[PDB]
Amino acid sequence: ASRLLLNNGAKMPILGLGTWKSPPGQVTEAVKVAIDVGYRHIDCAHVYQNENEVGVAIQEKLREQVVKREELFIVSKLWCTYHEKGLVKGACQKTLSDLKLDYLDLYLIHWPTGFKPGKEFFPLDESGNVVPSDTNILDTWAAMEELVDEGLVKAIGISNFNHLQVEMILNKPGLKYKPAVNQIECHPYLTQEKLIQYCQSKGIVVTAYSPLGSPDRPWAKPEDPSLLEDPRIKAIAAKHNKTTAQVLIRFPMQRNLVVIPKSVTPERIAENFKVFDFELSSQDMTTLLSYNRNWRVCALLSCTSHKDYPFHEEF
Ligand SMILES: NC(=O)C1=CN([C@@H]2O[C@H](COP(=O)(O)OP(=O)(O)OC[C@H]3O[C@@H](n4cnc5c(N)ncnc54)[C@H](OP(=O)(O)O)[C@@H]3O)[C@@H](O)[C@H]2O)C=CC1
Ligand SMILES: N[C@@H](CCC(=O)N[C@@H](CS[C@@H](CC(=O)O)C(=O)O)C(=O)NCC(=O)O)C(=O)O
């Protein structure tokens, strides 16, 4: 399987290139190399401040006729400060302009938490806590559905939503388009078995982010767990004659998830895409699943008091 079918009738490439932390001066090249080596899915976000440069790469590959638009699956996300109904279209249009596209294949609500609109991505009060906005995810969802009806995005989805929050949408009175995807953190240390089973049971595709444990996360404390250096995982990689990163990318692929490893290193980009020629045994799968620790790379600690903070619930 190269792609998964979404509840909107389209197929999403199970492997995509992530761009969080991909510096503006290296991500144009990273995306160009990725398409050249076969990637057909790019994960982006206005909050990553590098969409214009990712856009250059895409436009050049289209222009060079290396790939056609219908063959690409581009994803972006609505940042928290744009949850207000009157701000969603504008945020979507800014991202389409920076990426130089006429439509997005998928547009996601980045976080269930809406913040106060303004220039600051994380507006804080005189103590730090983020200043929420009185918008609710349901109203925000309605504005997202309007983008589909306006031709701006082909599918809409969510990210970092817990199962009760997914249920909130599925239960929205008047619900017109169900979320096609829920992109959540997923790797051997945060396996997400309940939230994934819940989503798949609802026909919602799950995209696993930080599949490698985001070793380049800014808040990395060199004492923290490290997937790429876990000997149990390297032994598994060793057995299949693959790299540990290849094992970590193949792992969610076999649980029927979409996976989006990030790299701005050409050789890594190529290496990461070489995950369709081997299979992990169900025994390897269950062993990897056993390493779960409920360890999160992205906990959004600055919003633990927000009404819609997603991680107080067990899933
Ligand atoms: N919805 C959300 O809230 C979130 C979405 N995401 C999405 O998921 C993507 C991927 O997750 P991310 O957090 O970036 O972290 P990843 O788990 O993808 O790991 C990226 C780090 O791993 C390194 N790496 C990549 N390939 C290899 C390799 N083969 N061997 C050794 N090291 C490697 C990269 O190095 P280098 O680049 O130097 O090669 C980088 O430092 C994000 O970029 C973003 O698109 C991420 C977080 C949150
Ligand atoms: N991207 C943010 C980074 C600062 C931030 O607050 N990041 C959050 C979100 S992580 C990331 C998730 C993603 O990639 O979508 C993001 O949106 O920036 C975070 O890591 N919180 C846990 C903490 O208190 O340290 C920014 O600079 O605007």
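Using Swiss-Prot numbers, chain A covers 2-316, in order.
When the header is checked for method, it gives X-ray crystallography, 1.9 Å.
Every residue gets a Cβ built from N, Cα and C, even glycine.
According to Swiss-Prot, the active site, proton donor annotation covers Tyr49. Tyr49 (mutagenesis position) carries a helical DSSP state (H, G or I).
The Cβ of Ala221 (NADP(+) binding site) lies under 8 Å from the Cβ of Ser215, each of which sits 6+ residues away along the same chain. Annotated NADP(+) binding site per Swiss-Prot: 10-19, 211-273, in sequence order.
The annotation substrate binding site is assigned in Swiss-Prot to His111. For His111 (mutagenesis position), the Cβ neighbour count at a 10 Å cut-off comes to 20, with all displayed protein chains included.
For the mutagenesis of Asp44 to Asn, Swiss-Prot gives this note: Reduced glyceraldehyde oxidoreductase activity. The structure shown keeps the original residue. Counting every protein chain shown, 27 other Cβ atoms lie within 10 Å of the Cβ of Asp44 (mutagenesis position). Secondary structure from DSSP puts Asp44 (mutagenesis position) in a beta strand.
There are 20 other Cβ atoms within 10 Å of the Cβ belonging to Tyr49 (mutagenesis position). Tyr49 to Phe appears in Swiss-Prot as a published mutagenesis result, with the remark: Complete loss of glyceraldehyde oxidoreductase activity.
According to its DSSP assignment, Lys78 (mutagenesis position) is in a strand. Around the Cβ of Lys78 (mutagenesis position), the number of neighbouring Cβ atoms within 10 Å comes to 26. One entry in Swiss-Prot concerns the mutagenesis experiment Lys78 to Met. Its note says: Reduced glyceraldehyde oxidoreductase activity.
Among the sequence features in Swiss-Prot, the mutagenesis site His111 to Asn is noted as follows: Reduced glyceraldehyde oxidoreductase activity.
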For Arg251 (NADP(+) binding site), the one of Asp44, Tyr49, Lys78, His111 that lies nearest, given that the mutagenesis positions are compared by Cα: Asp44
Inter-residue Cα distance where the pair is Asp231 (NADP(+) binding site) and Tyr49 (mutagenesis position), in Å: 29
Integer Å distance between the CA atoms belonging to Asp44 (mutagenesis position) and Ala271 (NADP(+) binding site): 17
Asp44 (mutagenesis position) and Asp231 (NADP(+) binding site), Cα-Cα, nearest whole angstrom: 26
